[PDB]
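Only one structure is covered here, and it is reproduced in the block below.
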Amino acid sequence: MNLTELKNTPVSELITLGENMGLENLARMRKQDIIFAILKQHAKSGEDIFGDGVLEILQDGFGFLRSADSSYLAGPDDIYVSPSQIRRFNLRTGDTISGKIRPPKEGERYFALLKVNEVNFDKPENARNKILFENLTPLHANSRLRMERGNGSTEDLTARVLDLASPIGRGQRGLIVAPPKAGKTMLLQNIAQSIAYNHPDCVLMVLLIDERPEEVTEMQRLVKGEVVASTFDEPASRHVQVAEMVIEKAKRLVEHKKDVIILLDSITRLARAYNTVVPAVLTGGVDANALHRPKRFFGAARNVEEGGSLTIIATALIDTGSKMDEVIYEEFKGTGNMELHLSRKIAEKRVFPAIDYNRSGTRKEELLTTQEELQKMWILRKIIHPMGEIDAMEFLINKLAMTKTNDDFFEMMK
Amino acid sequence: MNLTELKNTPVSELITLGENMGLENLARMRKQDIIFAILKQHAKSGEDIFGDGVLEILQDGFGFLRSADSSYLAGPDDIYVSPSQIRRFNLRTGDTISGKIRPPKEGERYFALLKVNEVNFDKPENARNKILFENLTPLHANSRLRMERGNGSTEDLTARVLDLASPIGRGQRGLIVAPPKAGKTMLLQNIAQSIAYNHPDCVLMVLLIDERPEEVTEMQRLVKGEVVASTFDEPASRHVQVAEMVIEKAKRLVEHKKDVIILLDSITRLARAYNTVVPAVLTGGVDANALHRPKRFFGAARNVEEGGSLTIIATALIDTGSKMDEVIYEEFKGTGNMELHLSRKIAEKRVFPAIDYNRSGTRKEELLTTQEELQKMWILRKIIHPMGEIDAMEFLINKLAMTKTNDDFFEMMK
Amino acid sequence: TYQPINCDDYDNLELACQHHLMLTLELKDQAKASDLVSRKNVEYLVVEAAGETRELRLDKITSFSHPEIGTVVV
Amino acid sequence: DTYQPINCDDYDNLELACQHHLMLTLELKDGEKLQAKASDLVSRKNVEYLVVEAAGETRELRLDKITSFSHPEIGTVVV
């Protein structure tokens, strides 16, 4: 029937679906093997075999279609694309392609594409006249992504503090500096929830590089959007492949005047994987040329004058007792235009947001706010300056716990 | 027709121009490939294509003509120059050549030079006899470059304070010491606007070494001169190549008795790129032999006695948390004849332009000013000496906004 | 107009263009092949019929057989 | 007579004709034309010349007078 519906089915029902079709015990093979067997058996109807995926082009000239539900993992259920079709349709890596596929005739191992229906959710002759991404001109963030919601809750305090400390716009390049066990995953989840509720017209992407399986399951079950991850069991080439696929898909989407947002956890471990993979001078453990590829990633964020935006919010790790992390953090310093610092001292006393107010801030705040809002924010910033860290956080929490919408709190200091 | 007129039009018009010639799909390629294809398709009329460029002689013996619209980046649309022509016209790197070009012959890759028309905006036989830059003698500056415009606006309150604190002459070697977030980018843009309006006979050149992509498009639409830059997502070899081409091209213009000015963004970033490209004493991480090339660039500023001039004003970053930036600033201390300091305390009170007035000054002030002006400035210096930094800045700002010129403020001081 | 053909029908056809192979199609009621290009979003099949360069449209193709290949574009 | 210079295309191929002591047919660019033996080329007071070895005797031929260099490899030229 549909490949997408087949991939989105629990394995228990998938086994009984193939048992009714005369297939023997499929309970001891992997999921993709079951999919391949079911597809190979249901090869009698000349139609009703539909498939879609994201294109990856190998260095030999032929390409494959990959699926995001397995995080673009190569397997037996991929779709083969010939170089002739690539020349025909001006195809490029990162393009989403939908259409019809056909079984392998003989001497082949993969299903092949029969007819192209949509490229990048558009007509094939319309998605070959778009201008490239290093062909557009970048601007500042002359727009704004509001985070705070209206309902009075406890999870809204973090969003309100974030809104008061560092505004966020479309096209930002933000950095979060986090010590160990300071509540960073909760911050990312809160930001994702706020983006999902407030702005349903943008495309949300969450990237995890070197996590643990339980965290992957929790993030997949909590986030409204696309979640792509790789665990620490896999080699580094897998991390590199995932990162490149995600960035190319985002670029192709931006080419169509869309707004894309990416949340990246531990750019540090991406840099470490690139250091592992890149061929071999040394500055304390890292290669000088090993940091070229990650920066390109971080360098993709910009506001497009012709229309569209790409926002990247990345996490950096400090105070882990490793020279590599310190070198990576010192090299990546000063490249972004938004900073957010977390503190261990506030986290030891069990204060929830644990944000360092006096260190945070964004460049070019005058373009994301009105005159009155900027004046009120300056007035608020003047008072907090002499205070300490824990004192400032306790003051902010106590004051913000009374009224809502960050308006009635500004009228309570008349 | 013309290469220069083709590199200046936007890609949107280039695509239409190519389509009006019977070309196939060139909308998903970069600018240079489209330009090359358009050039190759128009090659059906002898003696029609013009060209100009700046020569860069490679170590193998042959050279290339490169353009300033791409920050001298190598591409498929460069112009090849054979060693025989170099021997025939006595050419050097940094020379500007304009003439005719011809299509590539079968087996070759690039367009080639056909006929030389101009060298350094002069006749080829006239530019054959000019004494080399290292055979001239240097002295102190004489002619002054005034910044005050006598308008009466707010942006003039920075030029007036600059004129009061540290006068600038033709041939200066100045250093600006700036802490993070003190309005160092707004100060550089103010100097460029005063030079283009007051002294239009000078050649202005701005150079950025590790800027962000959005900060390059903003400075390119404000400065009335030539802006060259490289982003942070490029290799260390690309930072060194962009700087060598700008200093060699400036020495070639001073041999024709001209006045050139260079505004270098941060000399601290150029020294970091030479430390990653020079073969392995790492004093604080900085190799002892990795500071020789950067001191050769800064030491070219002088006042020729035969005619011509070269002024250079660079920026030195301080208090960033890096031990490498503190070692580089201590090596370039006492090499300039002008110095301007910036205070973070004055920028925290929202007071601009924040020029520490008790630490800045120039050597040999008596040669650049008249006796009466020197006496008035001595009186002002004696008056301001006991005041504090913020107090002196507020006093100067309050007093200077009652007149229109500095002459009316000196007579009102009685 | 110009309904596009299947990728499999455009694959062998493009592979048949290599090594200057011949085809089997003259009237609509032996022929040398040359190449296949596209213009104004319309692909054509240039054939060298004894010097005559006929532009056969892929949208208006009756059939296509051979002594080694045989296939009926749908 | 100010000696209008020749192109960068002919020069390069005429600089290769000097190498390996080839035999061409340059002579004059009136009517005179028969053999010679280009050996080298030099400049003097903003004027270029072509030193040959025609039957021992060496003359100075200007590059602003040569009309062709017929030689098996490099033959055709108008300048």
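In order, the residues displayed for chain B correspond to 1-280, 284-417 in Swiss-Prot numbering, which applies throughout.
According to its header, the structure was obtained by electron microscopy, 2.8 Å.
Yeah, the Cβs are placed from backbone N, Cα and C, and that goes for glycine too.
Record features, source Swiss-Prot:
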- B:48-123: domain 'Rho RNA-BD' (DOMAIN)
- B:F62 to L or A: Defective for RNA-binding (MUTAGEN)
- B:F64 to L or A: Defective for RNA-binding (MUTAGEN)
- B:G169, B:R170, B:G171, B:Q172, B:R173, B:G174, B:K181, B:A182, B:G183, B:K184, B:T185, B:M186, B:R212: ATP binding site (BINDING)
- B:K181 to Q: Partial loss of ATPase, helicase and termination activity (MUTAGEN)
- B:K184 to Q: Improves ATPase and helicase activity but reduced termination activity (MUTAGEN)
**OP:** Report, in whole Å, the straight Cα-to-Cα distance of B:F62 (mutagenesis position) from B:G169 (ATP binding site).
**Re:** 39
Original post:
What's the longest C-alpha separation between any two of B:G169, B:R170, B:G171, B:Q172, B:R173, B:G174, B:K181, B:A182, B:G183, B:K184, B:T185, B:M186, B:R212, the listed ATP-binding residues, in angstrom?
Top reply: 31
Subject >> Between B:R212 (ATP binding site) and B:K184 (mutagenesis position), the C-alpha gap once rounded to whole angstrom >> reply: 15
Original post:
What residue among the binding-site residues B:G171, B:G183 has the most other CB atoms lying within 10 A of its CB?
Top reply: B:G171
Original post:
Can you check what DSSP calls B:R212 (ATP binding site), collapsed to helix, strand or coil?
Top reply: coil
**OP:** Just give me the nearest neighbour of B:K181 (mutagenesis position) among the recorded positions B:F62, B:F64, B:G171, B:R173, Cα to Cα.
**Re:** B:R173
**OP:** For B:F64 (mutagenesis position) and B:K184 (mutagenesis position), determine the Cα separation and express it in whole Å.
**Re:** 36
**OP:** Sequence order please: the recorded positions B:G171, B:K184, B:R212 that have their Cβ under 8 Å from a chain A Cβ, otherwise just none.
**Re:** B:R212
Subject >> Which same-chain residues, if any, lie at least 6 apart from B:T185 (ATP binding site) yet have Cβ under 8 Å of it >> reply: B:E215
**OP:** From the recorded positions B:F62, B:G171, B:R173, pick the residue whose C-alpha lies nearest to the C-alpha of B:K184 (mutagenesis position).
**Re:** B:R173
Subject >> Alpha-carbon distance [B:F62 (mutagenesis position); B:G183 (ATP binding site)] in Å >> reply: 45
Original post:
Looking only at the domain 'Rho RNA-BD' (B:48-123), what are its DSSP counts of helix, strand and coil residues?
Top reply: 7 helix, 32 strand, 37 coil
